[PDB]
Amino acid sequence: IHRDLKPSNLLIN
Amino acid sequence: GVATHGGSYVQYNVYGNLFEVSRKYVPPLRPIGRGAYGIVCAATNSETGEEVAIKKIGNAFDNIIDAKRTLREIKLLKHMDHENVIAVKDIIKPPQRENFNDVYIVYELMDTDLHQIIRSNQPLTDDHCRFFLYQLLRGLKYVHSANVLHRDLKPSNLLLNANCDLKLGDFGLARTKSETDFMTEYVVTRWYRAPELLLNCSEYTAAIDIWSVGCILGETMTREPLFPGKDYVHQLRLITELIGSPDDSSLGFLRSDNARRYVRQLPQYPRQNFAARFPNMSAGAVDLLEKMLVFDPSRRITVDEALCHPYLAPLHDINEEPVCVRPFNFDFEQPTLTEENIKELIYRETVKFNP
Ligand SMILES: Nc1ncnc2c1ncn2[C@@H]1O[C@H](COP(=O)(O)OP(=O)(O)NP(=O)(O)O)[C@@H](O)[C@H]1O
Ligand SMILES: [Mg+2]
C-alpha cells in the first residue's frame, strides 16, 4: 500500500 | 479445565458457559463476542503457538433452520479463499458421534469488529472509511463471483485488526444467486436490510448486499446507524425520510397491491439532498452513499461499479481484485436434508480436520 493513504492503526481494548 | 473423555477433551468454564474442546486448545480464554447463535472465545492452540477464535454454537441441530445455517457457515467459509474473507482453522470433532449437539468452529482471530470501532472514542478519518469500504467491496466482489449473496452484512460481521485489515464473516444467512427465496431469517438487526427484504420480495439480487454496504458506509461517516427502526414499519419510514418516498417506477419490483399499499400508507416525504444531510464530509463519499441507498434495486450501483468510483480510485487496482474461479454448487435446499443428515455432513467436515 502507499503512504499517501495508509490509515493510522486503530486503538482496541 | 477438567479433562474428560480420557483426557482427549477438556471443559472450560467461560462466564458460566461450558466450552468442551480438544486438548490442544488452552487458556488464556477471552470472551470476544456473543451473537444470536454463537458464543465466541479467544484461546491458544498449544500445538501451533497461535491465538484462535473458538465459536461455540449451542444446540446446533435442534431444528432444520439452525442446522442449515451452521452448514452454510462451514461450507461457504471452507469454499472461500480470499484475504477479505475470514478463514476457518478447525472444526472440533465431537467426542462421540452419538451425542453431537454443540458445534465448535475455530476461526482465525481478529482484534475487534467494525461495530466496536464505530462506537469507540477515537477518530474515523476519511482514509479509514475509504480503506474499510474498499476491502468490503473487494471481498464482496469475490463472494458474489462465487455465485453467493451474503445477505446479512452489518458492522459487527466485519472483523478488523488494528492495522485496519478487514474480513467478512458470518455467512450463515447467505444464499446462492439461484436459491433466492422469500423467507428472511430473524436477525437482531433489521437496520441493514434492503427494502426488497423488508417487503418480502421473493426474487432479489446482489443489490441487497449493496444496500447494506451503503448503510455501513453511512454509519462509518456519521458514527450512528442511519435507519434504526424500532420495528419494520418505522424502518421503512426512516429510509424514506432520508431518500424520499418512492415514485411508482421505483415500486415496480413489488409483487402485490398489499405491499404497495403498505408503502403508500406511510407519510410521504421528499428526497433529501444528501449534501445537506451530510455536510463537511467527503464529496466522493456522499456521492457514493447516494448511489447505494437507492430504493429501486435495479437502480443501485453494483459492487464492480463501486470499485471504480472516484472515492476508491486511490485504492482501486484490477490486478489485486480476484474473482472466484470455482463456483459454489452445494444445494442447501435438497428435500432429503434433515437435522440428522446435516449432522452427519458436519461430523464429516470435522473428521477432515481431526481424523
Ligand atoms: N474470528 C473472530 N475474531 C474476532 N472476533 C470475532 C470472530 N468471530 C466473531 N467475532 C466476534 O464475536 C461476535 C459474534 O460473531 P458472529 O459470528 O456474528 O456470531 P453469530 O451469532 O454466529 N452471528 P449473528 O447472530 O449474526 O451475530 C461478533 O460481534 C464478532 O465481533
Ligand atoms: Mg454463522
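The numbers used for chain B are those of Swiss-Prot, and the residues that appear cover 18-372, in sequence.
Determined by X-ray crystallography, 2.2 Å, according to the entry header.
Each Cβ is built from the backbone N, Cα and C atoms, and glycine gets one as well.
Residues or ranges marked as domain 'Protein kinase' in Swiss-Prot (evidence: sequence analysis): B:43-329. Under the heading ATP binding site, Swiss-Prot lists B:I49, B:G50, B:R51, B:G52, B:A53, B:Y54, B:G55, B:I56, B:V57, B:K72, citing sequence analysis as support. A mutagenesis experiment is reported in Swiss-Prot for this position, B:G55 to R, and the note states: Altered inhibition of HT1 activity. Quoting Swiss-Prot on the natural variant B:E115 to Q: In strain: cv. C24, cv. Lz-0, cv. Wei-0, cv. Yo-0. Taken from Swiss-Prot, the feature active site, proton acceptor covers B:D169, and the record attributes it to sequence analysis. Annotation of the mutagenesis experiment B:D187 to A in Swiss-Prot: Loss of kinase activity. Annotation of the published mutagenesis B:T201 to A in Swiss-Prot: Loss of kinase activity; when associated with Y-203; the original residue is retained in the structure shown. Under mutagenesis, Swiss-Prot gives B:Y203 to F with this note: Loss of kinase activity; when associated with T-201. In Swiss-Prot, the entry for natural variant B:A293 to V states: In strain: cv. Ak-1, cv. Bay-0, cv. Di-0, cv. Landsberg erecta, cv. Tsu-0, cv. Wei-0. The structure shown retains the original residue.
The 6 Å Cβ screen around ligand 1 retains B:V57 from the recorded positions B:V57, B:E115, B:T201, B:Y203, ordered by sequence position. The Cα of B:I49 (ATP binding site) lies closest to that of B:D187, out of the recorded positions B:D169, B:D187, B:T201.
The distance from the Cα of B:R51 (ATP binding site) to the Cα of B:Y203 (mutagenesis position) comes to 16 Å. Among the recorded positions B:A53, B:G55, B:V57, B:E115, B:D187, B:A293, the ones whose Cα sits within 10 Å of the Cα of B:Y203 (mutagenesis position) are B:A53. Of B:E115, B:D169, B:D187, B:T201, all annotated as recorded positions, the residue with the shortest Cα distance to B:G55 (mutagenesis position) is B:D187. Closeness to ligand 2 is met by B:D187, these being the recorded positions among B:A53, B:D169, B:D187, B:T201 whose Cβ falls under 6 Å from the molecule.
Ranking the binding-site residues B:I49, B:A53 by how many other Cβ atoms lie within 10 angstroms of each Cβ puts B:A53 at the bottom.
In the three-state DSSP assignment, the secondary structure recorded for B:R51 (ATP binding site) is strand. Measuring Cα to Cα from B:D169 (active site, proton acceptor), the recorded positions that fall within 10 Å are B:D187, out of B:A53, B:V57, B:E115, B:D187.
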